[PDB]
Amino acid sequence: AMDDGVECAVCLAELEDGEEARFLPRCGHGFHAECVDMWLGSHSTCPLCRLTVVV
Ligand SMILES: [Zn+2]
Ligand SMILES: [Zn+2]
């Protein structure tokens with residue numbers, strides 16, 4: 001398949017319809033609403049690059 005798109009740096013699951021992926025403004029890296037939340041647990045920023053979302 002086309003393994004060249006938005007990969008979840010947390011669960012690494014092809015972002016498909018039915019989930020709530022959250023993309024950030026600094027970069028746009030799209031992650032899951034669930035993985036992006038468990039990935040926070042302290043880091044309030046993007047999990048792949050680390051571009052905080054709050055200004
Ligand atoms: Zn995920
Ligand atoms: Zn990012």
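Easy rule for this one: first residue shown is 1, then count along the chain.
Just so it is clear, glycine is given a Cβ too, placed from its N, Cα and C backbone atoms.
Listed features, source Swiss-Prot:
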{"type": "MUTAGEN", "residues": "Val10 to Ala (Swiss-Prot position 136)", "note": "Loss of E3 ubiquitin ligase activity"}
{"type": "MUTAGEN", "residues": "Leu12 to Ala (Swiss-Prot position 138)", "note": "Reduces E3 ubiquitin ligase activity"}
{"type": "MUTAGEN", "residues": "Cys27 to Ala (Swiss-Prot position 153)", "note": "Loss of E3 ubiquitin ligase activity. Rootless phenotype"}
{"type": "MUTAGEN", "residues": "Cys27 to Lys (Swiss-Prot position 153)", "note": "Loss of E3 ubiquitin ligase activity"}
{"type": "MUTAGEN", "residues": "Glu34 to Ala (Swiss-Prot position 160)", "note": "No effect on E3 ubiquitin ligase activity"}
{"type": "MUTAGEN", "residues": "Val36 to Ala (Swiss-Prot position 162)", "note": "Reduces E3 ubiquitin ligase activity. Short crown roots with necrotic lateral roots"}
{"type": "MUTAGEN", "residues": "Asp37 to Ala (Swiss-Prot position 163)", "note": "Reduces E3 ubiquitin ligase activity"}
{"type": "MUTAGEN", "residues": "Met38 to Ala (Swiss-Prot position 164)", "note": "No effect on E3 ubiquitin ligase activity"}
{"type": "MUTAGEN", "residues": "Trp39 to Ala (Swiss-Prot position 165)", "note": "Loss of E3 ubiquitin ligase activity. Rootless phenotype"}
{"type": "MUTAGEN", "residues": "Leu40 to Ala (Swiss-Prot position 166)", "note": "Loss of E3 ubiquitin ligase activity"}
{"type": "MUTAGEN", "residues": "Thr45 to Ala (Swiss-Prot position 171)", "note": "No effect on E3 ubiquitin ligase activity"}
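Taking a Cβ cut-off of under 6 Å from any atom of ligand 1, the mutagenesis positions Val10, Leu12, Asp37, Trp39 reduce to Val10. Among the mutagenesis positions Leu12, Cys27, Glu34, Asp37, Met38, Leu40, the residues whose Cβ sits under 6 Å from any atom of ligand 2 are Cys27. The shortest Cα-Cα distance between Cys27 (mutagenesis position) and any of the mutagenesis positions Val10, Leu12, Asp37, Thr45 is the one to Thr45. Around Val10 (mutagenesis position), the same-chain residues six or more apart in sequence whose CB sits under 8 Å from its CB are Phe31, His32, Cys35, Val36, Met38, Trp39, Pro47, listed in sequence order. For the mutagenesis positions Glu34, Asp37, the ranking by surrounding Cβ atoms (within 10 Å, all protein chains) places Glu34 first.
Within the group of mutagenesis positions (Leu12, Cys27, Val36, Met38, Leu40), the Cβ with the highest number of other Cβ atoms inside 10 Å belongs to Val36. Among the mutagenesis positions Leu12, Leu40, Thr45, the residue whose Cα lies closest in space to that of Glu34 (mutagenesis position) is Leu40. Under 8 Å, Cβ to Cβ, and six or more positions away along its own chain, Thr45 (mutagenesis position) finds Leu24, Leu51, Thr52, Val53.
According to its DSSP assignment, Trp39 (mutagenesis position) is coil. All protein chains considered, the CB of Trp39 (mutagenesis position) has 19 other CB atoms within 10 Å.
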